[PDB]
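Engineer: Sharing a structure here in structure tokens format.
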Amino acid sequence: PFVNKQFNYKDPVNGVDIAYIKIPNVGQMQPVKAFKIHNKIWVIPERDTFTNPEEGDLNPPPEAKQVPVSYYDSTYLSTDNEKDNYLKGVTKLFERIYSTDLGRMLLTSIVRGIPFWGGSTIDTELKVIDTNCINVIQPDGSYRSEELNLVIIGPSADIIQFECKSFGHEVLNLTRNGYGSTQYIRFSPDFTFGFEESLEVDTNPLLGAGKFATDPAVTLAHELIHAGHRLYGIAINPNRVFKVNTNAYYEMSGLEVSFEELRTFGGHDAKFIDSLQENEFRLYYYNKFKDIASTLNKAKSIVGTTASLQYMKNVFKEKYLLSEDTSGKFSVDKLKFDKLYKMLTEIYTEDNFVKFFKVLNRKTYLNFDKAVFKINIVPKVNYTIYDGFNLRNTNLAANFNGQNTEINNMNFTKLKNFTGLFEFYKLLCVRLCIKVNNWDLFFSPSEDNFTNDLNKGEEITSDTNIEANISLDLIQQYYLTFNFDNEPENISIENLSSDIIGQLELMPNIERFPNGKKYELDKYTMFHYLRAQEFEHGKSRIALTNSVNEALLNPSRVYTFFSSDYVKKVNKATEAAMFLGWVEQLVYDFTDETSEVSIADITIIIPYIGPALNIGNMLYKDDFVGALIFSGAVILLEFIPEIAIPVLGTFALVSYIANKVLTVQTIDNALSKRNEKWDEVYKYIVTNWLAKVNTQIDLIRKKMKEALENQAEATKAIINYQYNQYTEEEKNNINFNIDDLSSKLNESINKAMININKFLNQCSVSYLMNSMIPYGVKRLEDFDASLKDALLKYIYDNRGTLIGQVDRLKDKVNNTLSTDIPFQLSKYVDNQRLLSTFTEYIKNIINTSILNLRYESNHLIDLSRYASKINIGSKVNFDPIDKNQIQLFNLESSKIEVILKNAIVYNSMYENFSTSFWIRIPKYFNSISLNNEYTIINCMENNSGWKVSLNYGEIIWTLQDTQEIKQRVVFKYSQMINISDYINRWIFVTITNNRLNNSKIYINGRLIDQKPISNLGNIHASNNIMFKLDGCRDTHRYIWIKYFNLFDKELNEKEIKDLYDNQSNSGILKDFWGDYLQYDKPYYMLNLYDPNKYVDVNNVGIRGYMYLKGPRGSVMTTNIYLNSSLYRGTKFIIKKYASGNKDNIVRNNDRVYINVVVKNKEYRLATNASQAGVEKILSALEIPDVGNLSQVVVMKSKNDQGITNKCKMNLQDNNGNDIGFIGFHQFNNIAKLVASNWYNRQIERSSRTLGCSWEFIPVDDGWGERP
Amino acid sequence: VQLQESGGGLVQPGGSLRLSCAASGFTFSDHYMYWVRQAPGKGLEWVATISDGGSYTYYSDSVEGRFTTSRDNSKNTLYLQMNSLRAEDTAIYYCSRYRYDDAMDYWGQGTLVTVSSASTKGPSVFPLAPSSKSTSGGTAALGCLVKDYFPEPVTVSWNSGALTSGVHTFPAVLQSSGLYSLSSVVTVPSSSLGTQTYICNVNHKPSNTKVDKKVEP
Amino acid sequence: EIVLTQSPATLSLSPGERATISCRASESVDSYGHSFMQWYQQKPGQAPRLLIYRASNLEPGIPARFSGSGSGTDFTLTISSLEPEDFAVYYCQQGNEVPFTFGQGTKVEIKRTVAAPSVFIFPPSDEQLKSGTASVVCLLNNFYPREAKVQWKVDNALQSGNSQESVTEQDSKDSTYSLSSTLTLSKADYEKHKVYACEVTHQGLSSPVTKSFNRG
Ligand SMILES: [Ca+2]
Ligand SMILES: [Zn+2]
């Protein structure tokens, strides 16, 4: 219904739509048989042998094209049948494009965009440009000239080089001045590209394996897109390119990417063009449209036709959507234009078409082609107008299956790629050498490509202009505004001479990239680690895979990132009934070795990446995980991009004296214009991020897929080397199809790949989030700062004019500029895969910290990557059980200084922010501590800033700026008390602030004290956060501190609550002080249901029993403290039974022995379980005389569910069934200790304190009672 | 691994003085340093403690606001500034290192500090002549009256420190004149008497007064 | 101001003995499960020497005979078997809190078989006489114990106030003492008398002895 006739090549000439036609040519060309498939659109099913007069032969060029894949068939398209296939093929493809809403649009657009008139050396007059026509030869011999938009030719020598070619002029650049000219697309539906995807495994799990073929519809659309631009005369000059660095060993030898092509592809490639450049173009073509309007206006005469000047004028009014007034004066509506231009450049995109054809397609021009296939789309049993290759109701409608070249293998014949495997390369060596193929190298854009005016001041007026992403919804809205008839006519025109004279539009000029290119290097590079993995490749019987390369220098040059365990397991040595055998087992090993997994931003880590590609960074051996936690994703990147946001250009507002309305309109215009700003700066960052960072990650991603392939093949080889030596004989006895084997491992490889995708997904985002975005957010937060000043000085100054609404306006300005607008990636990316990784990364309040101080692999560091430097004092003490626990002494050299990065901190950052840390504060002991306040965390520059301090039973938060003027919150707690929740126990502090509100202080996630800070400030952002005991007048004093954090926002009740449980480690049991409960460490036992008793044994042996007696004493120091004695009673030791866990920390659900210390002899806690009744009376038995008595306890810190709990010890019989939790019986006599199943029942239904709630108290200098 | 506290001398009531303890043989910049004084033949006294980084100081009420301690870490020195002195400031002054968190383990020799209005005056030296109605046994004693001197302290040795056994040097007594006085005796053989000579070396270092006195009948 | 009361006042004891010295604090001396009680041996003329730190720990290189103990407000330093060389003032020091304090010390005195003095008498030097004053020096040499009476007699008339005694330490070959009595008279007065003598009574002397001269 787009192409109304079914043509057969052999159909005879008629001179209307089947005719021999001449074409614009350098000198004489004899004519060719063309078919006019649609009004304005012609097809010449003939190898383009005539448009470029300097391509004589269809033979491969003597020095080859720098193009990853290329194909040469000088016989192709030489017979009739071939042509007739061609004709039908292109036809069908048009119908395929036309069938989609977007295709209907692009296609109409084309037909409609008539090449301008044009030529006329005289102002007043219009003339047609001769090269924009053809001569159509009738049967009888006369010829008639025809106007023409679009010709499809068969291809030139390089068969797959599909181009858009025009004819030129001496003066005019017809494709870049709004004029347009006739497009000649070299094309073929008889071949298509083979590429590899490795991203669709996270949605379609059982996906192909090898290559997938590009749908020829997409390509044809692609070329039409280019045709479109050029017909409207809006193609970007191709001297305008995206220039790459090229000197580094890893950088891509060379590569031309034309801005035009970027825009054209669409999607995320298009996003490499910064805004300042996108606008330049648009303004430029708008102007080039204006000039057309005005030429129109000047024209008073028309030549070379029987048509009407006005008819023709109106042809163009319609093309360029010009606006006509009453007089006939034309002009360009900025608004109307803006849209057309958006549709030609932002809606007609390869990417959008792929949303429409719903096929699998490459995702960035950067996904290099890999091979070439011959296809035949004309038979319906092969490929239909609606489904393309992925035929509905078959095997192929599934996971882009139609497009898998393996799966649909009767539909793609593989071909010779004429570009050799190392036609273009660089040579990388060591102080051995390899060729690495140019196209396997890293793309590294020049900084030159990224411009902006972020630095430009702006004057806000009341006038000032307020703007006002590409969804399928939106396109619909475009489609519907489309008017889909009144198709520009075919009109009769005065004949042009028999031979139209014209040269093709002369391109650059682009030079031959220098060809490897020697590089002598110090490490093995990741290209080298990658060649090791290849072979070989290869018959007799090599393949003995081995780690520690030199592998290279063989074969069996075949390195693997696997363990001896596997390298040993395949370098035997096995027949023959044991092969069957072998195999299975090697499907398991592979799937454990490759499905391997393992911080809070990079949840999922792939350990074996380091060893695969020697990442990279590549100091060894492979504890890659460690290094990745330490430094960030930044270890993956091969080059580290520069993030260069300049000081944002400030606003300044126009005052409109004695006028209310224009003064408020200027404020509102100001505020909104700000909002644009954050978008402006963000977007830029995304653009920078996409091009220099995400690209490197996508290549490693490509490279990890490739190793996994290498490994699979190396295995396959070695299973087949063996198999081949055999029966065989039988041989015809153990039938075994490597298609099943290949079958399994690709499934397998796929399963690993969803992991690695995830992993590197988190990598890219996290990089953007914590080392790109921030450098920008500072600059914004500053621009914000100064606009506020500027706006409030505006209100004060115009205050009489504003009389009635000043407050209403200070509140406006003060709320909008105090809020940190939210980075939404969804606003800058279209991509489901990333958007959902980012959605996952925000969900977690800690990835958003600006300071996050963890001990990792032997250094205290900042996992948030803000902190510039961390100086650790000479006598800072790390707790060797849990190094995150820092001890600070009242030495001036027990101090940790954190110094933040300069261009990341901004003055107004402690105005809405928060801090958390766990502290452990020893009992105050001495009179001088009664009145002595001492700083411990200091953030103050010259009297201004914030600080945390301590005093006798107090934690103190203090704010102060800039010359006044403190506020202050307090947690207060007593030392005269039996058992303290707080004295010398780990407590979790959280401080929140809000410039227009109050400092709040929270203890273990309970709000304590709050006070108004709105009086101020403002505050002075200190570069320095110093952890030190400053001013403590207790020589012997010290504190413990851990997990320090800093947040650029005010944490709410539910956030801090969460924060509270995430850092609690609910899985590990804890002693009374809050430390990790450890095995083989004497504890004094405290029963919480009766805390005024301790434990005792009346008698050792089974005649005896344990019991609670009282009282506990007191401890005291006259005036300072008087608490319950804590080191009393008989001692418990948790002795390991089974574990693993190399270590000493008693975890939830650990099964243990409990020993009881009686008079410095260790005894074992046990009971007779068949003692009639529910409560079993526990005793202390001679460790060896226990026998078959019940003595195994489950250590607990949760239940079930996972409600935490203080019932610690569930006791079990030597069969594994519960007996009871250990507690105490009594209202009857004498509080003996029992295992009571009633507890286990009770905990399910309540969390109340019970007779089984124990706490384990170790001796600690911080409590300091004497035993 | 020592330290070396210098500075001291005769200073007027109302006057001011600077003490300087020098340190080597251990990372100085790490330890808290202490100043302890002891009046002449009396109890020990804690004067000042200064932290490692030199930012926190403690002083006993006695000398609070009158004294100051400070340190120049890069020079391995400790300092005691001492103003508007009183007679009760008369003492030997010891600087010491405090090994955290145990004790004051290392100490210096200690320089002497003396507060009084009185002028430096050198000692007269008279012999104590061995009578002479000896014998016997054994055993006759001779010596030196080293009288009328100030401040402390004088030092006596015999025959350039060759004769030391059988020698006794008394402590100094403050006479009712506000001057110091002591005596030095020695038991020697009535035999070697007109033959072996006995000289009596005497050093008041505050006056630069060397006196070598020959004691004889 | 934590007062460190230390007893006994003085403490005389023969070698290889037991030497309990008791220190005691008005307020606690304990913080962070540590008693901050030090002990110091100070021989005359030398910087105190640390012995025991934290009440109970023996300082490296100090011998076994010394041993610390106690906690809170009641510490005690014992010398397992005294020496002669362990005549000394000994001091306890609290380092718990400012103002750090010392006790007022404990003087270990060494014992021995009672020793009689050799006693010596000294007429004023001719050059001193012509200076203005005469100083008659009476020396007791090498005796124990220290207690002694020594009256100056001038024409067997008693003088009093016009003299000062001075005493050495225990010159610790024999833990013995030595004293000089020093009668100061004016030129005028000293040469209007003839016979000068000091007279000494002491545990080692079966009857008082007198050392005498006339002028010439
Ligand atoms: Ca846009
Ligand atoms: Zn293209």
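Residue numbering in chain A adheres to Swiss-Prot, whereby the residues present occupy positions 2-432, 453-489, 493-622, 627-1295 in order.
Per the header of the entry, the method used was X-ray crystallography, 3.8 Å.
Cβ coordinates are placed from backbone N, Cα and C, and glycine is handled just like the others.
The active site, proton acceptor annotation in Swiss-Prot covers A:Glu224, and the record cites sequence analysis as its basis. The Zn(2+) binding site feature in Swiss-Prot is assigned to A:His223, A:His227, A:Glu262. Taken from Swiss-Prot, the feature ganglioside GT1b (d18:1(4E)) binding site applies to A:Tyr1117, A:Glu1203. A:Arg363 to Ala, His or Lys appears in Swiss-Prot as a mutagenesis experiment; the accompanying note says: Wild-type KM for SNAP25, about 75-fold decrease in kcat, no effect on Zn(2+) binding. Experimental mutagenesis is annotated in Swiss-Prot for A:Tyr366 to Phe, with the remark: About wild-type KM for SNAP25, 35-fold decrease in kcat, no effect on Zn(2+) binding. A mutagenesis experiment is reported in Swiss-Prot for this position, A:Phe953 to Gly, and the note states: Whole toxin has 50-fold reduction in toxicity, almost no binding of RBD to neurons. The mutagenesis experiment A:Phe953 to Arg is recorded by Swiss-Prot, whose note states: Whole toxin is non-toxic, almost no binding of RBD to neurons. Here the residue is the original one, but Swiss-Prot notes a mutagenesis experiment at this spot, A:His1064 to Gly or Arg: Whole toxin has reduced toxicity, dramatically reduced binding of RBD to neurons. Here Swiss-Prot notes a mutagenesis experiment, A:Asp1171 to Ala, with the remark: Decreased binding of NTNHA by RBD at pH 7.5. According to Swiss-Prot, the experimentally introduced change A:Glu1203 to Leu is described as follows: Strongly reduced toxicity, heavy chain has very strongly reduced binding to synaptosomes, decreased binding to gangioside GT1b. The note that Swiss-Prot attaches to the published mutagenesis A:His1253 to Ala is: Strongly reduced toxicity, heavy chain has very strongly reduced binding to synaptosomes, decrease in ganglioside GT1b binding. Under its mutagenesis annotations, Swiss-Prot gives A:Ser1264 to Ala the following note: Reduced toxicity, heavy chain has strongly reduced binding to synaptosomes, heavy chain binds less GT1b. Per Swiss-Prot, mutagenesis A:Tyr1267 to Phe is noted as: Nearly complete loss of toxicity, heavy chain has very strongly reduced binding to synaptosomes, binds much less GT1b. What Swiss-Prot says about the mutagenesis result for A:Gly1292 to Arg is this: Nearly complete loss of toxicity, almost no binding of RBD to neurons. For the mutagenesis experiment A:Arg1294 to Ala, the note given by Swiss-Prot reads: Decreased binding of RBD to SV2C, substantial binding to neurons. Looking at Swiss-Prot, you'll find the mutagenesis A:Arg1294 to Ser noted as follows: Decreased binding of RBD to SV2C, substantial binding to neurons. The natural variant A:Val27 to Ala is recorded by Swiss-Prot, whose note states: In strain: 62A.
Could you tell me the structural context for the features on the list?
Structural biologist: Spatially close to A:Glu224 (active site, proton acceptor) yet at least six residues away along the chain are A:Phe163, A:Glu164, A:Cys165, A:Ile186, A:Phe188, judged by Cβ distances under 8 angstroms.
Cβ contacts within 10 Å of A:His223 (Zn(2+) binding site), excluding its own Cβ and spanning all protein chains shown: 24.
Here the Cβ of A:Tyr1117 (ganglioside GT1b (d18:1(4E)) binding site) has 17 other Cβ atoms within 10 Å, regardless of which shown protein chain they belong to. Secondary structure at A:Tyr1117 (ganglioside GT1b (d18:1(4E)) binding site), taken from DSSP and collapsed to helix, strand or coil, is coil.
Its own atom aside, the Cβ of A:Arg363 (mutagenesis position) has 19 Cβ atoms within 10 angstroms in the protein chains shown.
Of all Cβ atoms in the shown protein chains, 19 besides its own fall within 10 Å of the Cβ of A:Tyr366 (mutagenesis position). In the three-state DSSP scheme, A:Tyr366 (mutagenesis position) is classed as coil.
In the three-state DSSP scheme, A:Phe953 (mutagenesis position) is classed as coil.
Same-chain residues at least 6 positions away in sequence with a Cβ under 8 Å from that of A:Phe953 (mutagenesis position) are, in sequence order, A:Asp1062, A:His1064, A:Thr1145, A:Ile1148, A:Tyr1149, A:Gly1292.
Under DSSP, A:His1064 (mutagenesis position) is assigned to coil, being neither helix nor strand in the three-state scheme.
A sphere of 10 angstroms centred on the C-beta of A:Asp1171 (mutagenesis position) encloses 11 other C-beta atoms.
A:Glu1203 (mutagenesis position) falls within a strand when secondary structure is assigned with DSSP. The C-beta environment of A:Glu1203 (mutagenesis position), restricted to residues of the same chain at least 6 apart in sequence and closer than 8 Å, consists of A:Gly1248, A:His1253, A:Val1262, A:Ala1263, A:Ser1264, A:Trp1266.
A:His1253 (mutagenesis position) carries neither a helix nor a strand DSSP state and counts as coil.
Classification of A:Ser1264 (mutagenesis position) by DSSP places it within a strand.
Look at A:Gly1292 (mutagenesis position): DSSP puts it in coil.
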Engineer: When DSSP is mapped onto helix/strand/coil, what comes out for A:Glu224 (active site, proton acceptor)?
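Structural biologist: Looking at the DSSP assignment, A:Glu224 (active site, proton acceptor) belongs to a helix.
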Engineer: Around the Zn(2+) site (A:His223, A:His227, A:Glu262), what further same-chain residues have their C-beta within 8 angstroms of the site's C-beta centre?
Structural biologist: A:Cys165, A:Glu224, A:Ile226, A:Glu261, A:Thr265, A:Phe266, A:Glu351
Engineer: Cβ under 6 Å from an atom of ligand 2: which of these recorded positions qualify? The list is A:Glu262, A:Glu1203, A:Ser1264.
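Structural biologist: If the test is a Cβ under 6 Å from any atom of ligand 2, the answer is A:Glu262.
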Engineer: Please list residues from the chain of A:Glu262 (Zn(2+) binding site) whose Cβ is under 8 angstroms from its Cβ, counting only those at least six apart in sequence.
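Structural biologist: In sequence order, A:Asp270, A:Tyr366 meet the Cβ cut-off.
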Engineer: So which of the mutagenesis positions A:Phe953, A:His1064, A:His1253, A:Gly1292, A:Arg1294 end up next to chain C, with Cβ to Cβ under 8 Å?
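Structural biologist: It is A:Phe953, A:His1064, A:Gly1292, A:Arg1294, listed by sequence.
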Engineer: Roughly how many Å lie between the Cα atoms of A:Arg363 (mutagenesis position) and A:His227 (Zn(2+) binding site), rounded to a whole value?
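Structural biologist: A:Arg363 (mutagenesis position) to A:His227 (Zn(2+) binding site), Cα-Cα distance: 18 Å.
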Engineer: How far is it from A:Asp1171 (mutagenesis position) to A:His223 (Zn(2+) binding site), counting Cα to Cα, in Å?
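Structural biologist: Spelling it out, the Cα of A:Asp1171 (mutagenesis position) and the Cα of A:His223 (Zn(2+) binding site) are 62 Å apart.
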Engineer: Can you filter A:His223, A:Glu224, A:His227, A:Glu262 (the recorded positions) down to those whose Cβ is less than 8 Å from some Cβ in chain B?
Structural biologist: none
Engineer: Quick one, can you pull the C-alpha distance from A:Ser622 to A:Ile627 in angstrom, nearest whole number? The 4 residues in between aren't in the model.
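Structural biologist: Per the coordinates, A:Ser622 lies 11 Å from A:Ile627, Cα to Cα.
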Engineer: Counting every protein chain present, what is the number of Cβ atoms, excluding its own, within 10 Å of the Cβ of A:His1253 (mutagenesis position)?
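Structural biologist: Counting Cβ neighbours of A:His1253 (mutagenesis position) within 10 Å gives 20.
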Engineer: How many other Cβ atoms are found within 10 Å of the Cβ atom of A:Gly1292 (mutagenesis position), counting all protein chains shown?
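Structural biologist: There are 19 of them.
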Engineer: If I take the C-alpha of A:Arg432 and the C-alpha of A:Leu453, which enclose 20 unmodelled residues, how far apart are they in Å?
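Structural biologist: Across the gap, the Cα atoms of A:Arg432 and A:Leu453 sit 8 Å apart.
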Engineer: Taking 10 A as the limit, how many CB atoms besides its own sit near the CB of A:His1064 (mutagenesis position)?
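Structural biologist: Its Cβ shell of radius 10 Å holds 20 other Cβ atoms.
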Engineer: Distance check, please: Cα of A:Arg1294 (mutagenesis position) against Cα of A:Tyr1267 (mutagenesis position), rounded to an integer number of angstrom.
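Structural biologist: One finds 34 Å between the Cα atoms of these residues.
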Engineer: Once you note that 3 residues are missing between A:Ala489 and A:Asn493, how far is one Cα from the other in Å?
Structural biologist: 11
Engineer: Would you mind ranking the recorded positions A:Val27, A:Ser1264, A:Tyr1267 by how many other Cβ atoms sit within 10 Å of each Cβ and giving me the lowest?
Structural biologist: A:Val27
